Amino acid sequence: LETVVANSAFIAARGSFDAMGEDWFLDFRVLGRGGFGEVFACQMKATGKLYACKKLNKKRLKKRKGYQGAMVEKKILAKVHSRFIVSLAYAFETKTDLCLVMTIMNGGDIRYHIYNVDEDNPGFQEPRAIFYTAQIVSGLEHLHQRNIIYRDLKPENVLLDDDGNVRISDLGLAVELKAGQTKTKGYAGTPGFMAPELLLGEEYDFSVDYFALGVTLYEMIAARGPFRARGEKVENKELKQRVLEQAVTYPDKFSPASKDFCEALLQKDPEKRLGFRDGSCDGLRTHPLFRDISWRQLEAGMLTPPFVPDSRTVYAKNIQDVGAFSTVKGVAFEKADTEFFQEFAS
Amino acid sequence: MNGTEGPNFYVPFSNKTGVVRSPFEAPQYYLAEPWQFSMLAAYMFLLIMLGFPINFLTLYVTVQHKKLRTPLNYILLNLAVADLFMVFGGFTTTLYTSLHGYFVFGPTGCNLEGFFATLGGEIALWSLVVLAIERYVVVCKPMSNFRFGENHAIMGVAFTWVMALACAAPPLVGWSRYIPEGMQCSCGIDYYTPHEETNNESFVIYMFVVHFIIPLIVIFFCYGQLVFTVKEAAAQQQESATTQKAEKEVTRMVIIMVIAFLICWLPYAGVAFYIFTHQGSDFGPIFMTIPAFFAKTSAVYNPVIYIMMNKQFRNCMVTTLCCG
Ligand SMILES: NC(=O)c1cn([C@@H]2O[C@H](CO)[C@@H](O)[C@H]2O)c2ncnc(N)c12
């Protein structure tokens, strides 16, 4: 009804596209409700190009104390622009939220696509998953070359565009640590998208990213993560136990190469986990799985997976689809909060 | 003119019973009956019973989900408050008075009661106008440098109050007067005469143009545009059966929305206009209670149309009603 009206405004924006302040971008329906604020599609009023506007609400920022995570995402995306990391176009604030306005990935996200392909389709076909995984690896490699440990990687942070090339995003879950100080205790990332090292509050390096990669591929094929089945929605403590102990059942839906790749990563120990051996980023590349991948074509973003999003097919949630998280109960901002908000803006 | 003129009253029933003087304190039985009062009281009871839960829900649902507490919902909260002004200003008073068979709060009471009822209905009126504007601006995209952000939202809300006060405040300063309407157990606006001594004529013209005709034009414009847009959009995105059905349904809804504005304010406008264009009428006094019934019911139907048929609110409401 009204949700269809919101869908109609989205269709209108797409049509225009095919052919600051947030007042300089016409705003459409949300594409998800982040941890902080709305994340809606939007279109430049003066350019006629579509951008996503990840809004991080000031209230919600104060509640979780998510100031560090925001600043990280800004600086990283601002510096790193490729065909596997989304370009950042603007970083401003309003009076209600901080904005990162980034280049479109109109084709929806991999997480959506698990369920959008068809619910009676048990995840992606093996070649299609392999292609996306390879593209994620090149993106991880680029981060590692700048000495960035990303920690939490997950399907919803791997976005599809309409060219059938994927890019990572949400780089606020990262920490930048140069080689020779990568190791250091810490807990970071969202549970069930974390590696053993992180949960135990132990030293970590690039290894954790390869664990996440494994989780991602497993989820692409089986339509479920390793740490939850489809009847599991268990609390954090049990989820932590799954990550730490389990090497799950590996479907025969997998190719032998893909099966083997999953087996290696979801087996505990970084030394026995592909990639990290001496800390290689090309340790992944030796697996028979990548016999179907050419490195030159990978680096140029020319890999074509089965199913490529159309520009006359809409990918996005309805505008009123929200998650809802703490906003003020009579609570007024500190000076410090305001100072972070101005500092972020540029 | 066909009623009874007085220097502080205008009974829309002819003087011939000799008790048509001062309907403020005169028992009304020379233009009404006890059974009609029971029906009046029944109707007012209904309007409270439906209106109060409906408006409470609008406020309530936003509080249970954090994300609903956002600028674009402000106008909806305003609508619910406006409606509650109609409940406590209009409905409750009229229910009390009707059972005595006349208005018992006196001339001063009449000015108060009439003010709160008018104020209520006018904030409601202008909410509906602003809502149509906002929908037109956001979806059809005709204007630049407008958004429904926090500052804009607040301005929008404030505007409905200002326009409402601009109508409700004049009869208190002798630019018009509040005097019993209907069965004379509710107080309405004097518009039955162009009585210069209280300055009725200019006020009636002002009301008809600014508070009916202007709204009517805006409502037709906005909603016409909206239907155009939604039809066009559906044509440009034919691949979902749901979306095509929805487009037809939305168009139907929009007709209902326009009609709902008409029902509420057209009776008052119609009656007022007719007496002005041609002196005298064959309108009764029970006839004048008919416009009030239609107007008052908008406290029920406006949130039903504009709240209930949106997905998020539905889910939340269902959850709470089915244990929550
Ligand atoms: N932060 C980003 O780079 C983006 C986030 N979303 C959507 O917003 C949702 C998060 O609320 C995601 O799951 C996507 O659907 C995006 N959608 C399109 N392009 C983008 N660059 C993003």
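Every residue number used here counts from 1 along the chain in the order it is shown.
So this one's electron microscopy, 7.0 Å, going by the header.
Any Cβ shown, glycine's included, is placed from N, Cα and C.
Less than 8 angstroms from the CB of B:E201 (Zn(2+) binding site) sit B:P194, B:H195, each of them six or more residues away in the same chain. For B:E201, B:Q279, the entry in Swiss-Prot reads Zn(2+) binding site.
All protein chains shown were included, and the count of other CB atoms within 10 Å of the CB of B:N2 (mutagenesis position) stands at 13. Among the mutagenesis entries in Swiss-Prot is B:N2 to C, noted as: Stabilized by a disulfide bond and normal light absorption; when associated with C-282 and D-15.
Record note (Swiss-Prot) on the mutagenesis of B:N15 to D: Normal light absorption; when associated with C-2 and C-282. In the three-state DSSP scheme, B:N15 (mutagenesis position) falls into the coil class. Taking the Cβ of B:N15 (mutagenesis position) as centre and 10 Å as the limit, one finds 14 other Cβ atoms among all the protein chains shown.
According to DSSP, B:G90 (mutagenesis position) sits within a helical segment. Within 10 Å of the C-beta of B:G90 (mutagenesis position) there are 29 other C-beta atoms, taking all protein chains into account. The annotation that Swiss-Prot gives for the mutagenesis experiment B:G90 to D reads: Increased thermal stability and decreased retinal uptake. Decreases stability of the inactive conformation.
The annotation that Swiss-Prot gives for the mutagenesis experiment B:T94 to I reads: Stabilizes the activated conformation and hinders hydrolysis of the covalent bond that retains all-trans-retinol. The C-beta environment of B:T94 (mutagenesis position), restricted to residues of the same chain at least 6 apart in sequence and closer than 8 Å, consists of B:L40, B:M44, B:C185, B:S186.
Reduced to three states, the DSSP call for B:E113 (mutagenesis position) is helix. Under its mutagenesis annotations, Swiss-Prot gives B:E113 to Q the following note: Causes shift to the activated conformation.
Swiss-Prot documents B:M257 to Y as a published mutagenesis change and attaches the note Causes shift to the activated conformation. Sequence-distant contacts of B:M257 (mutagenesis position), defined as residues of its own chain at least six apart whose C-beta falls under 8 angstroms from its C-beta, comprise B:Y223, B:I305.
The annotation that Swiss-Prot gives for the mutagenesis experiment B:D282 to C reads: Stabilized by a disulfide bond and normal light absorption; when associated with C-2 and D-15. Under the DSSP three-state reduction, B:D282 (mutagenesis position) is assigned to coil, being neither helix nor strand. Counting only residues at least six positions away in the same chain, the Cβ atoms of B:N2 sit under 8 Å from the Cβ of B:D282 (mutagenesis position).
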Next on the checklist: Are there recorded positions among B:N15, B:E113, B:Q279 that sit within 10 Å of B:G90 (mutagenesis position), Cα to Cα? If so, list them; otherwise say none.
Outcome noted: B:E113
Checklist outcome for this item: Quick tally, other C-beta within 10 angstroms, B:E113, B:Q279; top of the recorded positions is B:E113
Checklist entry - How many whole Å apart are the CA atoms of B:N15 (mutagenesis position) and B:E113 (mutagenesis position)? => result 26
Item to check | Nearest-integer angstrom distance between the alpha carbons (Cα) of B:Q279 (Zn(2+) binding site) and B:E113 (mutagenesis position) | outcome: 29
